[PDB]
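A.B. asks: Please see the structure below; I have some questions.
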Amino acid sequence: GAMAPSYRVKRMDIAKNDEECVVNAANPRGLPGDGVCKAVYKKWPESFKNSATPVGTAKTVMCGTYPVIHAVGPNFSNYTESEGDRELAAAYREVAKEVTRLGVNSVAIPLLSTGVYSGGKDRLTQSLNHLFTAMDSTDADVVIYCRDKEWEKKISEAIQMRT
Ligand SMILES: [Cl-]
């Protein structure tokens with residue numbers, strides 16, 4: 001585990017992360033996909049061998065020795081708010097289990113079920129809180145990756161509030 005387990009947020013490409021493993025915002029089919037998923041495919045294509053896994057689950061595939069945790073959030077275009085919220089909480093719990101199993105000291109993570117899977121809604125607070133509920137019991141340094149300046153400020157604030 002990390003010496004003083006922390007949360008941080010960085011506004012850059014998660015494919016350039018400085019952590020011991022990465023969470024992919026995967027699709028259920030293990031396809032190259034778009035957004036974070038496409039950057040992950042371009043950086044760690046080997047990790048997409050038998051990566052396909054259902055909604056609300058996480059499946060780790062090693063690129064060399066570097067773990068890629070394919071976390072499948074619900075697409076809110078397809079799910080009801082109620083069922084989406086449940087599968088989004090589940091995907092984060094499976095990430096916590098895989099990060100623990102791997103014994104890594106740090107993990108790079110995007111906010112699941114945002115952008116292409118948000119159903120056109122701002123789910124920053126929803127997704128971030130399910131991230132906290134899962135990862136709070138873990139001892140890994142968590143680094144959250146986003147691309148939009150207003151998202152970084154809001155994520156930074158939510159982290160610092162609890163400190
Ligand atoms: Cl970048």
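Counting begins at 1 with the first residue displayed.
Technique stated in the header: X-ray crystallography, 1.8 Å.
Positions of Cβ are set from backbone N, Cα and C atoms, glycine also.
Taken from Swiss-Prot, the feature ADP-D-ribose binding site covers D13, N27, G35, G115, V116, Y117. Listed in Swiss-Prot as a mutagenesis experiment, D13 to A (Swiss-Prot position 1343) is described as follows: Partial loss of ADP-ribose 1'' phosphate phosphatase activity. In Swiss-Prot, a published mutagenesis experiment is listed as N27 to A (Swiss-Prot position 1357), annotated Partial loss of mono-ADP-ribosylhydrolase activity; complete loss of ADP-ribose 1'' phosphate phosphatase activity. Swiss-Prot documents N27 to R or Y (Swiss-Prot position 1357) as a published mutagenesis change and attaches the note Almost complete loss of mono-ADP-ribosylhydrolase activity. Swiss-Prot documents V36 to A (Swiss-Prot position 1366) as a published mutagenesis change and attaches the note Partial loss of mono-ADP-ribosylhydrolase activity. According to Swiss-Prot, the mutagenesis experiment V36 to E or F (Swiss-Prot position 1366) carries the annotation: Almost complete loss of mono-ADP-ribosylhydrolase activity. Here the residue is the original one, but Swiss-Prot notes a mutagenesis experiment at this spot, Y117 to V or W (Swiss-Prot position 1447): Almost complete loss of mono-ADP-ribosylhydrolase activity. Among the mutagenesis entries in Swiss-Prot is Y117 to A (Swiss-Prot position 1447), noted as: Partial loss of mono-ADP-ribosylhydrolase activity; complete loss of ADP-ribose 1'' phosphate phosphatase activity.
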A.B. asks: Can you tell me whether DSSP puts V116 (ADP-D-ribose binding site) in helix, strand or coil?
C.D. replies: helix
A.B. asks: What is the interatomic distance between the Cα atoms of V116 (ADP-D-ribose binding site) and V36 (mutagenesis position), given in whole Å?
C.D. replies: 10
A.B. asks: If you check the recorded positions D13, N27, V116 one by one, which have a CB less than 6 Å away from any atom of ligand 1?
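C.D. replies: With ligand 1 as the reference and 6 Å as the Cβ limit, the list reads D13.
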A.B. asks: How many other Cβ atoms are found within 10 Å of the Cβ atom of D13 (mutagenesis position), counting all protein chains shown?
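C.D. replies: Excluding its own Cβ, the number within 10 Å is 14.
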A.B. asks: Which one is it, among the mutagenesis positions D13, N27, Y117, that lies nearest to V36 (mutagenesis position) by Cα separation?
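C.D. replies: Comparing Cα positions, the candidate nearest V36 (mutagenesis position) turns out to be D13.
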A.B. asks: Any idea what the Cα distance is from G115 (ADP-D-ribose binding site) over to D13 (mutagenesis position), rounded to a whole Å?
C.D. replies: 15
A.B. asks: Are there any residues at least 6 positions away along the chain from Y117 (mutagenesis position) with a Cβ closer than 8 Å to its Cβ? List them or say none.
C.D. replies: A25, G73, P74, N75, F76, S77
A.B. asks: So if I draw a 10 Å sphere around the Cβ of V116 (ADP-D-ribose binding site), how many other Cβ atoms end up inside it?
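C.D. replies: Cβ-Cβ neighbours of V116 (ADP-D-ribose binding site) within 10 Å number 15.
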A.B. asks: For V36 (mutagenesis position), what is the tally of other C-beta atoms lying within 10 angstroms of its C-beta?
C.D. replies: 25
A.B. asks: Below 8 Å Cβ to Cβ and six or more residues apart, same chain only. Which residues does that give for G35 (ADP-D-ribose binding site)?
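C.D. replies: In sequence order, the residues whose Cβ lies under 8 Å from that of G35 (ADP-D-ribose binding site) (at least 6 apart) are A25, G115, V116.
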A.B. asks: Around the C-beta of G115 (ADP-D-ribose binding site), how many further C-beta atoms are within 10 angstroms, looking at every protein chain?
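C.D. replies: By my count, 14.
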